[PDB]
Amino acid sequence: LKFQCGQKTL
Amino acid sequence: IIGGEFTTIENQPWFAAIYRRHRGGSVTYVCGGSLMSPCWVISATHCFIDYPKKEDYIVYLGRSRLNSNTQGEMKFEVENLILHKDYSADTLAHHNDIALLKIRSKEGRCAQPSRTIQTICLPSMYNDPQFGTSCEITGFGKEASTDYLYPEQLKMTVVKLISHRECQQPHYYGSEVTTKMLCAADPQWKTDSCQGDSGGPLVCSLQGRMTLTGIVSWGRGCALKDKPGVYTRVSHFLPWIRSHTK
Ligand SMILES: C[C@H]1CCCC[C@@H]1Oc1cccc(-c2cc3cc(C(=N)N)c(F)cc3[nH]2)c1O
């Protein structure tokens, strides 16, 4: 969606 | 990376791969970097110092392999290449080894967020993890100091931050390591960063966020006993970063 620094998504 | 595991960019979605074009047709890897905001990547000045011609570098985001493509990757041109004024290298250390690259795609846009492209957080002013913290480094650098090629698959590994007192011991790096640097090593001197990982990130969790604590800068050999890897201390360069990323 939008940038959220430090968040990975698996 | 010496040791470590092979990974995919979904595990380091802020990692940027920088390459250089040559008149002749080849494109060779130069160094890694990290995405701080949609249009800026931070790396190390020593990676560009000898060839500061921005039109010749390409930056790719969302890349899991070095010379083959990954689906979802983005390619950028370097709109601005800001090297540090006061950058100095001596017989080992590189001082003020940080650089910024403003990226632009051929259509004129900056990065877009995906499951493979995310930004990493900046620490707060002079705020660092305590020594002992385990941080991870990632990159396409050498797997053995004697190799002359870089791996095709992205690697990662975990190292621990060590104190300045330990790093500045005479039989480590003495005074070559300053306050604007951080040292990180593996307790058993088994895994580490090496040539090619240069410019890439040292990520630790700070106050609940994954923060860019260091930038791979220098080290004697790779995975050598009592020879940690030295990283630029990002928390101490925040004013400089701000100055250009406003
Ligand atoms: C990656 C190259 C291509 C661009 C211009 C030189 C750049 O510089 C380098 C050239 C030769 C060696 C390195 C290098 C080794 C090396 C080793 C370590 C370590 N943890 N032991 C490190 F942290 C950074 C390092 N960087 C390095 O960063």
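Here chain B follows Swiss-Prot for its numbers: 179-424, in order, are the residues you see.
Note: Cβ is positioned from N, Cα and C throughout, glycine not excepted.
For B:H224 (active site, charge relay system), the same-chain residues lying six or more positions away in sequence with a CB closer than 8 A to its CB are B:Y265, B:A267, B:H272, B:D275, B:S376, B:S395, B:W396. Reduced to three states, the DSSP call for B:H224 (active site, charge relay system) is helix. The annotation active site, charge relay system is assigned in Swiss-Prot to B:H224 (among others).
The annotation active site, charge relay system is assigned in Swiss-Prot to B:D275 (among others).
Per Swiss-Prot, the feature active site, charge relay system maps to B:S376 (among others). There are 25 other CB atoms within 10 A of the CB of B:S376 (active site, charge relay system), with all protein chains counted.
Look at B:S323 (mutagenesis position): DSSP puts it in coil. Under its mutagenesis annotations, Swiss-Prot gives B:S323 to E the following note: Abolishes phosphorylation, proadhesive function and ability to induce chemotactic response; when associated with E-158.
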Item to complete: List those of the recorded positions B:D275, B:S323, B:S376 whose Cβ lies under 6 Å from any atom of ligand 1, in sequence order, or write none if there are none.
Response: B:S376
